[PDB]
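Visitor: A single structure is presented below for examination.
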Amino acid sequence: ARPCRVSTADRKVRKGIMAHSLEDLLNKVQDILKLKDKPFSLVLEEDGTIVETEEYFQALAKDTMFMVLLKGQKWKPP
Amino acid sequence: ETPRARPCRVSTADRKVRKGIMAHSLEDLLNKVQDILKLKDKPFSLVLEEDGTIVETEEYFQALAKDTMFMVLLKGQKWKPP
């Protein structure tokens, strides 16, 4: 049961969220970050690498900054 | 090679799609990347996204940092500067 640091796409709000899995993370992120709708994609905040498997989500360091993307939203350089 | 798979960040040559892929070796990685990145055909070369350094041995692939961004090149594609 693990600690994730998660940003919105405009990087204005970053929050620490505990998750058992990628899917659990994705189920929590809307309420926590007060997203306008459900997330479409989870990406690495540093470079926009798409996190789309559980095994890859779990191999990343606990201090990894994640970014949620809603439909049509794209990762952008900080 | 590595009993436990290692996380790789992998870019297409146009840098529009970037994805985290788990891999046990260079060969395993190269076996996986076409379906994952939706490549039109099999990869020809794996390169460092940063400077186009060719990754062509398993030992060099394994020595790289986990956050290294890779780039796949298909036949006749060339690394280009970002």
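We number chain A the way Swiss-Prot does; in order, the residues shown are 42-119.
Placement of Cβ uses the backbone N, Cα and C atoms for every residue, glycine included.
According to Swiss-Prot, the experimentally introduced change A:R46 to E is described as follows: Abolishes CIDE-N/CIDE-N interaction between the 2 homodimer subunits. Listed in Swiss-Prot as a mutagenesis experiment, A:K53 to A is described as follows: Slightly inhibits interaction with PLIN1. In Swiss-Prot, a published mutagenesis experiment is listed as A:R55 to E, annotated Abolishes CIDE-N/CIDE-N interaction between the 2 homodimer subunits. Where Swiss-Prot documents A:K75 to A as a mutagenesis experiment, the accompanying text is: Inhibits interaction with PLIN1; when associated with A-77. Quoted from Swiss-Prot, the note attached to the mutagenesis of A:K77 to A states: Inhibits interaction with PLIN1; when associated with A-75. The annotation that Swiss-Prot gives for the mutagenesis experiment A:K112 to A reads: Slightly inhibits interaction with PLIN1; when associated with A-115. Annotation of the mutagenesis experiment A:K115 to A in Swiss-Prot: Slightly inhibits interaction with PLIN1; when associated with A-112 or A-117. Among the sequence features in Swiss-Prot, the mutagenesis site A:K117 to A is noted as follows: Slightly inhibits interaction with PLIN1; when associated with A-115.
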Visitor: Return the residues near A:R55 (mutagenesis position), defined as same-chain residues 6+ apart in sequence whose C-beta is under 8 angstroms from its C-beta, sorted by sequence, else 'none'.
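Guide: Looking at Cβ-Cβ distances below 8 Å from A:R55 (mutagenesis position), excluding near sequence neighbours, one finds A:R46, A:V47, A:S48, A:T49, A:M106.
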Visitor: For a quick check of understanding: among the mutagenesis positions A:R46, A:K53, A:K77, A:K112, A:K117, which residue's Cβ has the most other Cβ atoms within 10 Å?
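Guide: The residue with the densest Cβ neighbourhood is A:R46.
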Visitor: Does DSSP put A:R55 (mutagenesis position) in a helix, in a strand, or in coil?
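Guide: DSSP call for A:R55 (mutagenesis position): strand.
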Visitor: For A:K117 (mutagenesis position) and A:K75 (mutagenesis position), determine the Cα separation and express it in whole Å.
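Guide: That comes out at 20 Å between the alpha carbons.
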Visitor: Which whole-number value in Å describes the distance between the Cα atoms of A:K77 (mutagenesis position) and A:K53 (mutagenesis position)?
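Guide: Counting only the Cα atoms, the answer is 14 Å.
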Visitor: List the Cα distance (Å, whole number) between A:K115 (mutagenesis position) and A:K75 (mutagenesis position).
Guide: 18
Visitor: Measuring Cα to Cα, tell me the gap between A:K112 (mutagenesis position) and A:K75 (mutagenesis position) in whole angstrom.
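Guide: So the Cα of A:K75 (mutagenesis position) lies 15 Å away from that of A:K112 (mutagenesis position).
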